Protein chains: 2
Amino acid sequence: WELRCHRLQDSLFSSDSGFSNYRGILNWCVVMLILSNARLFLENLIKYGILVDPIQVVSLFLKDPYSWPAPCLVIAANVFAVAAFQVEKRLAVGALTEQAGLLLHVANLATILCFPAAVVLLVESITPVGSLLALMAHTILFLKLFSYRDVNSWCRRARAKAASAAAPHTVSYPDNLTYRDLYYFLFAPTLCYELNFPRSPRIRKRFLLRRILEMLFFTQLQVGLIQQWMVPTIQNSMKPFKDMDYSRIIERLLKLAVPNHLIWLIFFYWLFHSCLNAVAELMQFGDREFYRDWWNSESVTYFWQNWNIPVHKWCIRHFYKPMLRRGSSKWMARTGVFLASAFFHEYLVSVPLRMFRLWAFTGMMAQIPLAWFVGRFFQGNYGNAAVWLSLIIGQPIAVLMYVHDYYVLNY
Amino acid sequence: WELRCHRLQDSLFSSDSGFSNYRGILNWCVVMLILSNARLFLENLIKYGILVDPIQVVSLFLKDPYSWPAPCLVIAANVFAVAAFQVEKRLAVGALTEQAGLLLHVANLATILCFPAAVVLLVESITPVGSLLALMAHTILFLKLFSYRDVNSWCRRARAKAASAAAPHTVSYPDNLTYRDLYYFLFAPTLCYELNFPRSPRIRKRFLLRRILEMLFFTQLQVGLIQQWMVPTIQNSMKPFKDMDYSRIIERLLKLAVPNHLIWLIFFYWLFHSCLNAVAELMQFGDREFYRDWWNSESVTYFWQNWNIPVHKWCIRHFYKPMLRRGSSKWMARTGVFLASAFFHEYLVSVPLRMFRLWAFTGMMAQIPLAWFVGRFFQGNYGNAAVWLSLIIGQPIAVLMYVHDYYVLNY
Ligand SMILES: CCCCCCCC/C=C/CCCCCCCC(=O)SCCNC(=O)CCNC(=O)[C@H](O)C(C)(C)COP(=O)(O)OP(=O)(O)OC[C@H]1O[C@@H](n2cnc3c(N)ncnc32)[C@H](O)[C@@H]1OP(=O)(O)O
Ligand SMILES: CCCCCCCC/C=C\CCCCCCCC(=O)SCCNC(=O)CCNC(=O)[C@H](O)C(C)(C)COP(=O)(O)OP(=O)(O)OC[C@H]1O[C@@H](n2cnc3c(N)ncnc32)[C@H](O)[C@@H]1OP(=O)(O)O
Ligand SMILES: CCCCCCCC/C=C/CCCCCCCC(=O)O[C@H](COC(=O)CCCCCCCCCCCCCCC)COP(=O)(O)OCCN
Ligand SMILES: CCCCCCCC/C=C\CCCCCCCC(=O)O[C@H](COC(=O)CCCCCCCCCCCCCCC)COP(=O)(O)OCCN
Ligand SMILES: CCCCCCCC/C=C\CCCCCCCC(=O)O[C@H](COC(=O)CCCCCCCCCCCCCCC)COP(=O)(O)OCCN
Ligand SMILES: CCCCCCCC/C=C\CCCCCCCC(=O)O[C@H](COC(=O)CCCCCCCCCCCCCCC)COP(=O)(O)OCCN
């Protein structure tokens, strides 16, 4: 008799094998990055490890509040973060009938956006990477206060209706309107409010240390990137894109499309994993699903929903499902989310740098002519390559243009 | 009522999430390699696409057989590949009682190894990368003829015993001793013989073309590697390792440990996937399991069994299980496989370069002091980093030493 030892199978790397267990290409990345930067990092963590006075700068800011206006705006955000809580406590019981409460919420939410978009423009002494750290706070606060309105209104209407008729600290409606949990919400790494968030058992000092080291390593890595690889390429030709021709633009962009993409990947891993896990660890949060696998995204429409899960499940719950419930024309809703995304794009990248060329708008617009294209022609492990190319020459380029035209006009 | 939207989960990159679906970090590798070399490759495929006369070189070899001794040896291998088949056909029916047949097989298998190990040493006009392409053929032929002996002997004893008492072309014992299937075995990408191999339906011109392009791209890539990154680093200090001190050796090795590892990874993907899939495609083979996931190998003992599956399932069937069945002391068998692996190492890397420093033997020996260490201390996504480090500063270094000491002594 014969019992065969050769089955009929496929190589693990092959397209039609369906293996998908490459956790270890990832550790190769980590090991190589560490072997290549684990002396420059140990030297920079010394030369900047005692020469940053992390306690004297707060006293120098206390020495003058009107200088350094960026932390001034960040602390000023509490005015809105408290006015909204005050509206909630007002209509929590008997005051401020839903009409007035809703109009007050709309006014407060509008001023959260319109106040820094005015301060950072008029006030001159503000820095671009310091203006961004006020706008990326006054949009997160706006997105959080939107849902803080919505969840409470929904639960309050539910209690109003239940007025027409537990032990495991599951906080009911009115008992969640304390300052402590509002603040815990604001710092929590999520944009969708919810009574009695999940919690994690402990703090896990090890995990927090590893995440802090990831942040301190990746910021140093991409500073190395910006200084060595991308500033020389720019100042070899300090001609700003605002006047160059659509033929020289591309010639000069191909020399930056790769380093740009690399610093964007490093931004993602530094921000959406390491920083948000440090936050969600200190304040025991436990959810920690900030991104799905956007990398193996066979089509771009699937990539748009899996990086930055917080924003996407905020959309799908407070912008999409509400405006399909009491509405229709779902394509109009997809358009609405595209327009809101374009507004926040052109508000976060164009306001701090005071440019309004509306390049990022063309970048967001040219995604649909690319989305339908990739979803129509490519499939599988070539649709994934189409998405990976779109992430190189697509949207991040439309921010590289702004930062290039700014660095050129000033150095 | 409240139905929560925040579960209690972990980030996909985190150690304790168990995601393992990173097919798309891999396509990122492919896309980046292609964007970075997809002009140099299109230029080199032209400058060498018509200036290689792929039909005149066979006529120049026919013009003189004693010059170019490497293809002479490769074609001479058929003497043994036919003597073994003749022994099989002899004792297939009535001649050559098992004693004589076994002794003839032992003699032929010994001369397969001892003949080129003598020709390439004495004959002077032979080149190192041309001597390697005769030794890596006379060991594959030896390993194949071993199992060609064993399978046939086992089936023949089975027929002898069945003498003490179908339709789907399942070839029985004696009808598999034709020249056609012996040759099909020799070129088949496997080292373990088996009557009626699996088969694939068609040839799939697309797949064959993609594999050929992978070969032509990766060889060009690693020639770029050897020329740009590693030859300058060597000829900045042309002092051969044979006399340098154990303190300067390491100082000079750290400048090559990464490029070496990169060309070894490229060797793996060029050889164990692309070339073997091209072969297994032309001759419709269908098995195509030439490697398991050796990358996510949490311990080195698991890496030793999952790269190069052909050799491992040859060991486990013709060297390991036979010598545990009629034997014992399994640790002695693990030692035996280590010793055979060391012999083929020091036979394939040391004979073509005529060096016998027995460095690769220390490299193979220092794996067990490393194997037990990694398996004892590290676990999980840090054991995988231990394995990835062992693959950088471990065995491949012990071949880089040979090739360095050879390139230095000659250029
Ligand atoms: C001008 C300049 C110069 C020009 C250029 C010139 C160039 C010239 C130079 C050019 C360079 C050339 C350089 C060449 C370099 C390469 C040469 C090499 O080094 S080739 C190395 C090949 N190495 C191997 O193939 C691996 C060795 N073999 C293996 O790994 C085997 O698979 C082996 C024998 C080790 C198998 O062992 P186990 O890994 O299975 O371990 P166990 O403990 O023995 O397993 C046996 C039993 O253990 C149990 N077991 C094992 N793991 C278990 C588990 N996880 N759970 C439960 N039971 C388990 C099972 O019951 C298993 O059973 P059951 O064998 O079926 O009877
Ligand atoms: C030297 C000076 C330097 C100084 C520095 C300078 C500083 C400045 C520089 C730089 C700073 C950086 C500034 C710029 C940064 C970048 C800015 C941005 O880009 S802003 C981010 C954009 N983020 C988004 O836009 C998220 C996008 N989110 C989404 O798109 C959504 O998730 C959305 C609405 C698309 C979700 O929808 P869907 O993808 O599911 O679409 P649908 O079809 O509506 O899904 C709904 C229903 O569809 C069905 N459906 C969909 N897919 C299905 C399937 N596969 N099978 C079956 N049914 C399916 C299901 O039934 C689903 O239902 P059900 O409502 O969820 O319960
Ligand atoms: C006009 C230029 C044409 C391309 C010339 C350069 C590339 C030549 C060959 C390179 C080696 C790779 C061959 C094609 C891919 C084979 C593997 C493959 O399918 O990769 C797939 C992923 O890779 C791709 O899809 C890559 C496709 C090409 C992407 C880029 C094409 C447009 C840009 C090319 C020129 C760029 C110039 C840039 C100048 C600044 C999936 O991988 P797998 O799991 O290994 O699949 C095995 C088969 N099921
Ligand atoms: C030789 C001249 C040097 C000039 C100075 C520059 C030196 C530094 C150059 C390049 C370093 C940055 C290149 C990689 C950028 C991507 C970083 C990255 O891995 O982003 C990842 C985020 O992106 C993704 O997950 C999706 C895409 C991943 C693609 C693979 C990224 C790693 C590539 C490594 C390249 C090889 C080493 C380079 C240095 C020798 C985070 O992964 P991780 O940290 O490896 O894994 C976490 C495990 N807990
Ligand atoms: C003899 C001189 C010794 C000098 C000191 C040792 C070298 C220090 C080097 C780097 C320290 C800073 C590393 C920053 C990035 C750390 C990332 C990290 O811890 O990743 C962890 C994973 O780590 C790894 O995969 C490997 C980490 C160890 C790599 C090997 C380091 C020691 C060996 C090389 C040291 C010498 C390098 C320079 C040689 C010229 C967490 O992984 P995950 O998959 O993202 O998540 C699971 C748990 N969340
Ligand atoms: C910007 C210049 C290119 C940098 C690209 C990033 C660094 C290299 C990228 C990825 C390396 C990932 C290593 C994972 C090792 C896993 C084991 C293994 O055998 O991996 C396979 C083999 O990996 C490799 O062949 C990659 C090894 C590193 C090659 C590095 C070459 C650097 C060349 C730089 C050229 C720059 C421009 C020069 C202009 C003169 C994965 O291969 P694949 O082609 O993705 O096959 C899939 C086909 N569907």
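Heads up, chain B uses Swiss-Prot numbers, so what you see runs 64-228, 236-481.
Technique stated in the header: electron microscopy, 3.2 Å.
Including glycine, each Cβ sits where the backbone N, Cα and C put it.
Per Swiss-Prot, the feature active site maps to B:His415; the stated evidence is experimental evidence. DSSP assigns B:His415 (active site) to a helical segment in the three-state reduction.
Under the heading acyl-CoA binding site, Swiss-Prot lists B:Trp374, B:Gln375, B:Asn376, B:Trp377, B:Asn378, B:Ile379, B:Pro380, B:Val381, B:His382, B:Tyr390, B:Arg404, B:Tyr477, citing experimental evidence as support. In the three-state DSSP classification, B:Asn376 (acyl-CoA binding site) falls within coil. Cβ neighbour count for B:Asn376 (acyl-CoA binding site): 16 (other Cβ atoms within 10 Å of its Cβ, all protein chains included).
Experimental mutagenesis is annotated in Swiss-Prot for B:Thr371 to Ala, with the remark: Decreased diacylglycerol O-acyltransferase activity. Reduced to three states, the DSSP call for B:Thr371 (mutagenesis position) is helix.
Summarising the environment of B:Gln375 (mutagenesis position), the number of other Cβ atoms within 10 Å of its Cβ, over all protein chains shown, is 16. Here Swiss-Prot describes B:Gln375 to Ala as a published mutagenesis experiment; the accompanying note says: Slightly decreased diacylglycerol O-acyltransferase activity.
Cβ neighbours within 10 Å of B:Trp377 (mutagenesis position), excluding its own Cβ and spanning all shown chains: 18. Quoted from Swiss-Prot, the note attached to the mutagenesis of B:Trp377 to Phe states: Abolished diacylglycerol O-acyltransferase activity.
The number of other CB atoms found within 10 A of the CB of B:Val381 (mutagenesis position), across every protein chain shown, is 17. Annotation of the mutagenesis experiment B:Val381 to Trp in Swiss-Prot: Decreased diacylglycerol O-acyltransferase activity.
One mutagenesis experiment named in Swiss-Prot is B:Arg404 to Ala, and its note says Does not affect diacylglycerol O-acyltransferase activity. Cβ neighbour count for B:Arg404 (mutagenesis position): 13 (other Cβ atoms within 10 Å of its Cβ, all protein chains included). Annotation note: B:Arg404 (mutagenesis position) sits in a helical segment as assigned by DSSP.
Among the mutagenesis results in Swiss-Prot, B:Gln465 to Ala has the note: Reduced diacylglycerol O-acyltransferase activity. The residue drawn here is the original one. For B:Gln465 (mutagenesis position), the number of other Cβ atoms no farther than 10 Å from its own Cβ, over all displayed protein chains, is 18. Under the DSSP three-state reduction, B:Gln465 (mutagenesis position) is assigned to coil, being neither helix nor strand.
The model of this deposited entry stops at B:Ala228 and resumes at B:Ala236, leaving 7 residues out; those two Cα positions are 18 Å apart. When the recorded positions B:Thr371, B:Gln375, B:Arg404, B:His415, B:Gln465 are screened for a Cα within 10 A of the Cα of B:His382 (acyl-CoA binding site), the ones that qualify are B:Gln375. Among B:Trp374, B:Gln375, B:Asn376, B:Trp377, B:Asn378, B:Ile379, B:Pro380, B:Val381, B:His382, B:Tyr390, B:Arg404, B:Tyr477, the residues given in the record as binding acyl-CoA, the maximal Cα to Cα distance rounds to 38 Å. On the backbone, the CA of B:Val381 (mutagenesis position) and the CA of B:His415 (active site) stand 13 Å apart. Nearest neighbour of B:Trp377 (mutagenesis position) by Cα distance, taken over the recorded positions B:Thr371, B:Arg404, B:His415, B:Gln465: B:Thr371. Selection of the recorded positions B:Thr371, B:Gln375, B:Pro380, B:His382, B:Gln465 by a Cβ distance under 6 Å from ligand 4 yields an empty set. A C-beta separation below 8 Å, combined with a sequence spacing of at least six in one chain, links B:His415 (active site) to B:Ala430, B:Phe431, B:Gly433, B:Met434.
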